[PDB]
Amino acid sequence: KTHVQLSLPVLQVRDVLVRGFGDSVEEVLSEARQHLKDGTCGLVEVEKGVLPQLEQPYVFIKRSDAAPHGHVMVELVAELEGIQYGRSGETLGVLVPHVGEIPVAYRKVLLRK
C-alpha cells in the first residue's frame, strides 16, 4: 500500500531516551521509515526549546494534503544545519525512536510509504 494508517505515541521531549535516528539525512529518513513500519516510532510536538533538546539530523512529519478515517496524510522531511530534504505542508512534529516512554497522547496519521 502507498499509505499506512498509524497511531503515533506523542512523547514529552524530556522523556525521550534516544533523541534521533542517526547521523546523516539518508540514515535518519531510512531509520524513521523502518521504526514507523515496526511500530517503534514516537512523535514530539515542536514548540520553543524542543528541537535544541533533540539530535540533528531531524525527521519531521508534515501534512501532505487537506484526513481519511481521522488520519492526517503526512510525509517525511529531514533537516540538517537549516536545510530540509523534502518539501511538504505544516509540521505535526519531530519523529524519534520509541523505547517504552509513556505517551501523553496519540496522533493518527496516514503515512505516504
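Sequence positions for chain A are given in Swiss-Prot numbering; the residues included correspond to 11-76, 79-125, in order.
Header says: X-ray crystallography, 1.8 Å.
Any Cβ shown, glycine's included, is placed from N, Cα and C.
Database features, via Swiss-Prot:
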VARIANT   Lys47 to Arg  In strain: Omicron/XBB.1.5, Omicron/EG.5.1
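Contacts of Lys47 (variant position) defined by a Cβ separation under 8 A and a same-chain sequence distance of 6+ are given as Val14, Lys125, in order along the sequence. Separation across the 2-residue hole in the deposited chain, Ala76 to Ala79, is 6 Å (Cα atoms).
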